[PDB]
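Asks: Got a structure for you, written out below as structure tokens; questions coming shortly.
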Amino acid sequence: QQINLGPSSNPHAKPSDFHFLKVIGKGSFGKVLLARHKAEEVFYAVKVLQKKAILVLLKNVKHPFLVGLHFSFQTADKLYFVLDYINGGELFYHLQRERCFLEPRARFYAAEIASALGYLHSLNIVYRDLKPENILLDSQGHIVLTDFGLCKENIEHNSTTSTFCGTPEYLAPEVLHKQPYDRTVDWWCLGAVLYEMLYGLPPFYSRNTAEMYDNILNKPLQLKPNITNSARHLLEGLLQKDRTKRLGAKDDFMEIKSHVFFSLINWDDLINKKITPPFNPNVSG
Ligand SMILES: O=C(O)c1ccc(-c2c[nH]c3ncc(-c4ccccc4)cc23)cc1
């Protein structure tokens, strides 16, 4: 009954190695807990998924902007995954406190997310459902995305939706049409994150969920005149409804990488964290 977890697997690790403090959060499946390793005396985030949710399950990818996986293990009923505890706060918590970001700062976060997505696509992996709840900052103020390689397609999601005030997600037109997830959905999500970073609300927003779905599919893009033309151009490109016309359809990350909005970004410097972040979270750990 032992599930194959991959190279990260730990035959020696048991739950009794961990002090479990509180519930950190919940994605689309399972739960995440704050845990202090009894012996090691350090803090981790342990995702715990129940075996009665699986209908190669884990394919971890290392990258400077993807949350690090330390090891994984299992019991009779549950699977456990030990991750870095990221204490710089959720990106959108900082956005909340500020209403919106200036473009240079928004650009920096968008660039880090873009590089991780572009890296993932090169290894033939698609993010699928990038959401604000997935976007954290580390102690230094660099972006950390919470996906660590779990196969979403093989795990049963818990996803009903409310008519008013749903879970914050960026559903692309093609996702609503329930068409295969490909690399161009990730670019729609990038554009939506960038849109929200600039305007303080997701694009096509409505209090009513159905209205929002309606707006995503049928309402033309609304770009108020408070951003530079390069920002406008990028958002017009990334938030195309037709994914065959969308920025990234023909050359993927190279189209975003070479876009005028990111002209001031040295992509080698960024990926290697040589650019001092535009904001320092008021903590260290
Ligand atoms: O798949 C998922 O739902 C998932 C997988 C990993 C995480 C996660 C890994 N490390 C973390 N560190 C901190 C926090 C955190 C701390 C305070 C407030 C909110 C989040 C979350 C994580 C989260 C979700």
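Note that chain A is numbered according to Swiss-Prot, with residues 81-135, 149-378 shown in order.
So this one's X-ray crystallography, 2.6 Å, going by the header.
Here the Cβ of each residue, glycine as well, is placed from N, Cα and C on the backbone.
According to Swiss-Prot, the protein has these features:
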ACT_SITE  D222  active site, proton acceptor
BINDING   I104, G105, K106, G107, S108, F109, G110, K111, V112, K127  ATP binding site
MUTAGEN   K127 to M  Abolishes enzymatic activity
MUTAGEN   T256 to A  Low activity
MUTAGEN   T256 to E  Low activity
MUTAGEN   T256 to D  Low activity
MUTAGEN   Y298 to A  Abolishes interaction with NEDD4 and NEDD4L
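Set these features in their place in the structure for me.
Replies: Residues within less than 8 Å, Cβ to Cβ, of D222 (active site, proton acceptor) and separated from it by at least 6 positions along the same chain comprise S108, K245, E262, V268, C282.
Long-range neighbours of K106 (ATP binding site) (same chain, six or more residues apart, CB within less than 8 Å of its CB): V112. According to its DSSP assignment, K106 (ATP binding site) is coil.
Long-range Cβ contacts of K127 (mutagenesis position) within its own chain (separation 6+, distance under 8 Å): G110, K111, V112, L113, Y173, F174, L176, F241, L243.
Neighbour count (other Cβ atoms within 10 Å of the Cβ, all protein chains): 10 for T256 (mutagenesis position).
Secondary structure from DSSP puts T256 (mutagenesis position) in coil.
The Cβ of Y298 (mutagenesis position) has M305, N308 as same-chain neighbours under 8 Å, each 6 or more residues away in sequence.
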Asks: In whole Å, could you give the widest CA to CA gap in the ATP site formed by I104, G105, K106, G107, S108, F109, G110, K111, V112, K127?
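Replies: Answer in Å: the longest Cα-Cα distance is 14.
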Asks: Give the three-state DSSP assignment (helix, strand or coil) for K127 (mutagenesis position).
Replies: strand
Asks: Excluding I104, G105, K106, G107, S108, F109, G110, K111, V112, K127 themselves, which residues in that chain have a Cβ inside 8 Å of the centre of the Cβ atoms defining the ATP site?
Replies: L129
